[PDB]
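A short worksheet on the structure shown next.
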Amino acid sequence: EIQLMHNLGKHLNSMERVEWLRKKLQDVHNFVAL
């Protein structure tokens, strides 16, 4: 498979990952969207 990157994000980059993980905790109980 493809496993040769540290903190990539799957469908985003490192600068997106840092915020991706921030939303990961603030989105479990919804983020005022739907």
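So for chain A, numbering is Swiss-Prot's, and the shown residues are 35-68, in order.
The way this entry was determined, per its header, is solution NMR.
Placed from the backbone N, Cα and C atoms, the Cβ positions cover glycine too.
Recorded in Swiss-Prot as a mutagenesis result, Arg51 to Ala carries the remark: Reduced affinity for PTH1R. For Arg51 (mutagenesis position), the same-chain residues lying six or more positions away in sequence with a CB closer than 8 A to its CB are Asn41, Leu42, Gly43.
Swiss-Prot gives this note for the published mutagenesis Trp54 to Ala: Strongly reduced affinity for PTH1R. In the three-state DSSP scheme, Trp54 (mutagenesis position) is classed as helix. Sequence-distant contacts of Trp54 (mutagenesis position), defined as residues of its own chain at least six apart whose C-beta falls under 8 angstroms from its C-beta, comprise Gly43, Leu46.
Counting every protein chain shown, 11 other Cβ atoms lie within 10 Å of the Cβ of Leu55 (mutagenesis position). Here the residue is the original one, but Swiss-Prot notes a mutagenesis experiment at this spot, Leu55 to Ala: Strongly reduced affinity for PTH1R.
Under its mutagenesis entries, Swiss-Prot includes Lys58 to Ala with the note: Reduced affinity for PTH1R. Other Cβ atoms within 10 Å of the Cβ of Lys58 (mutagenesis position) number 10 in total over all chains.
What Swiss-Prot says about the mutagenesis result for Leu59 to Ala is this: Strongly reduced affinity for PTH1R. For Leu59 (mutagenesis position), other Cβ atoms within 10 Å of its Cβ number 8.
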DSSP three-state assignment for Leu59 (mutagenesis position): helix
